[PDB]
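*Asks:* Input: one structure, supplied below.
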Amino acid sequence: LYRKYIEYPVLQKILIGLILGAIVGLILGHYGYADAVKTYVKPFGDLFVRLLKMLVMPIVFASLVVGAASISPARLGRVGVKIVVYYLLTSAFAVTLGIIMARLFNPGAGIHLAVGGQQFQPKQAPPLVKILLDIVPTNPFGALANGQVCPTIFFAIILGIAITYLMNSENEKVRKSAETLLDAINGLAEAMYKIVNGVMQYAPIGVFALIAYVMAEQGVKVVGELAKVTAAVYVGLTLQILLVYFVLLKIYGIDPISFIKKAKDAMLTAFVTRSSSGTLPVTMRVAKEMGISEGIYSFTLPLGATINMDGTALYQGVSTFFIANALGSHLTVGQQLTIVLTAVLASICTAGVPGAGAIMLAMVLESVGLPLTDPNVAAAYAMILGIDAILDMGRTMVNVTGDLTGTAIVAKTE
Ligand SMILES: N[C@@H](CC(=O)O)C(=O)O
């Protein structure tokens, strides 16, 4: 409780809890009595997970309403077309590379990391037609509460475009009312951010508890796959950086070395801060240094940062393959491309704050193939959750660099 605790700024603090916990969990004989560590520690971690889920739902709604309504109807045009194409193609290629890398490493298992035995293939997922139908909400509040992310996305975009056509109308009462509504929702969003900042400080203890249980449960071989898949992701990320950007910058006429030189400044703050939003003003400064047009970067940067996320999509595909191979599941081609589409939609919906990235994974699993209710699935989810902390660090810099690439390419064409 003592203030100095909250005064230590180092995000390295989290890693402290990562290390100190694992050691204790690693010591099976004198400390790692599975039953006692289980009963005592597990709830401290479930508390962190439970708290983490709370942040997700309203942030999506408020951020999308404000951003879409303020940004898109105003500038809507061919610039929007090129940007949308770029973002969607990048998401697709990112998930493609994640799949290819899971094929290359095969990180998931040497022997089934979950106990298997009841790995029997899951209940068949619905065909694509009903998935696409679901994207539109059968009822807004009913689907909002129950626990569905995407239809809230739809409804929010709708409401925002509506308001934006609205405020321009003549009658003053209408303009005033719309303004008040918008401001209220924006205030809600700011509040949720302020809460995120706080939760981050409790996070370390939860990391400590979760990883301690993970280590003490299975012991030595949980770290064999864990690092393997870890590297599988990191390489998969670097490739995305090298091939995608160097090609594009090369094609349109920027020498990539100087580009990354310039970006390193923002990438440092993205990696260590573990958050995408605060970098956005740093991104605007970097663009002003990069030689990019004001209206274009002012339109694109917020919209890209909220909408477009590629590194997280690769992380989700690779984590999905991890789960599948740990459970004792093997994925057919149709299921693979279905994962492609579903992960595209999930990366689109993703929130944009540190931990949220894991949560949307639960969506893809539920949308296709493996349901979450099977205990082995949650068991492996627990293993993922720990390393997610470090993986997010590189995912942040990847996403920011991709958005910068998009804006600089568009501006260079014009
Ligand atoms: N906000 C994270 C992703 C996430 O947590 O969903 C990032 O930018 O890397």
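Following Swiss-Prot, chain A shows residues 3-416, kept in their order.
A Cβ is built for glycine as well, from the same backbone N, Cα and C atoms used for every other residue.
The L-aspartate binding site feature in Swiss-Prot is assigned to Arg276, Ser277, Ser278, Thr314, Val355, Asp394, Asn401; the stated evidence is experimental evidence. Annotation source Swiss-Prot lists Na(+) 1 binding site at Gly306, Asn310, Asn401, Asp405. Taken from Swiss-Prot, the feature Na(+) 2 binding site applies to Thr308, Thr352. One mutagenesis experiment named in Swiss-Prot is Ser65 to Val, and its note says Strongly decreased chloride conductance. The mutagenesis experiment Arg276 to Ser is recorded by Swiss-Prot, whose note states: Increased rate of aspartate transport; when associated with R-395. Looking at Swiss-Prot, the entry for mutagenesis of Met311 to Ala says: Decreased dependence of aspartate binding on Na(+) concentration. Under its mutagenesis annotations, Swiss-Prot gives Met395 to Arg the following note: Increased rate of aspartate transport; when associated with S-276. One entry in Swiss-Prot concerns the mutagenesis experiment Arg397 to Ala. Its note says: Strongly decreased affinity for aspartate. Under its mutagenesis entries, Swiss-Prot includes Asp405 to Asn with the note: Strongly decreased affinity for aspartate.
How buried are these features, and what lies next to them?
*Replies:* Secondary structure from DSSP puts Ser277 (L-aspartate binding site) in coil. With a cut-off of 8 Å between CB atoms and residues at least 6 apart in sequence, the same chain places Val355, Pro356, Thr398 near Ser277 (L-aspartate binding site), listed in sequence order.
With a cut-off of 8 Å between CB atoms and residues at least 6 apart in sequence, the same chain places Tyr89, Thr92, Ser93, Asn401, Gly404, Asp405, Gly408 near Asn310 (Na(+) 1 binding site), listed in sequence order.
Non-local neighbourhood of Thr352 (Na(+) 2 binding site): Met311, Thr314, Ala358, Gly359, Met362, each in the same chain, at least six residues away, with C-beta under 8 Å from its C-beta. DSSP assigns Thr352 (Na(+) 2 binding site) to coil in the three-state reduction, outside any helix or strand.
DSSP assigns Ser65 (mutagenesis position) to a helix in the three-state reduction.
Sequence-distant contacts of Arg276 (mutagenesis position), defined as residues of its own chain at least six apart whose C-beta falls under 8 angstroms from its C-beta, comprise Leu13, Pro356, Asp394, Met395, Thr398.
DSSP assigns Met311 (mutagenesis position) to coil, not to a helix or a strand.
In the three-state DSSP reading, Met395 (mutagenesis position) counts as helix.
With a cut-off of 8 Å between CB atoms and residues at least 6 apart in sequence, the same chain places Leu239, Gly313, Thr314, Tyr317, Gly359 near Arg397 (mutagenesis position), listed in sequence order.
Following the DSSP three-state reduction, the secondary structure of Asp405 (mutagenesis position) is helix.
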*Asks:* Would you mind sorting out which recorded positions among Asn310, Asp394, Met395, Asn401, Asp405 put a C-beta under 6 angstroms from ligand 1?
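*Replies:* Close enough to ligand 1 are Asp394, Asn401.
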*Asks:* Would you identify the secondary structure of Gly306 (Na(+) 1 binding site) according to DSSP, in three states?
*Replies:* helix
*Asks:* Quick one: which of these binding-site residues, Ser278, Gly306, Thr308, have their CA within 10 A of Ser65 (mutagenesis position)?
*Replies:* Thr308
*Asks:* Between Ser278 (L-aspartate binding site) and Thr308 (Na(+) 2 binding site), how far is it from one CA atom to the other, in Å?
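*Replies:* Cα to Cα, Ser278 (L-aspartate binding site) and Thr308 (Na(+) 2 binding site) are separated by 9 Å.
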*Asks:* What are the other residues, in sequence order, whose C-beta lies within 8 angstroms of the center of the C-beta atoms of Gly306, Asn310, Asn401, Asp405 at the Na(+) 1 site?
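*Replies:* Apart from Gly306, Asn310, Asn401, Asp405, the close residues are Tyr89, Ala307, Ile309, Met311, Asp312, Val402, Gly404, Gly408.
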*Asks:* Looking only at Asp394, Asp405, the recorded positions on record, which one has the least crowded Cβ, with the fewest other Cβ atoms within 10 Å?
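*Replies:* Candidates: the recorded positions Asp394, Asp405. Fewest Cβ atoms within 10 Å: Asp394.
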*Asks:* List the residues of the same chain that sit at least 6 positions away from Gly306 (Na(+) 1 binding site) in sequence and have their Cβ under 8 Å from its Cβ, in sequence order, or write 'none'.
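*Replies:* Long-range Cβ contacts: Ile85, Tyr89, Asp405, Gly408, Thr409.
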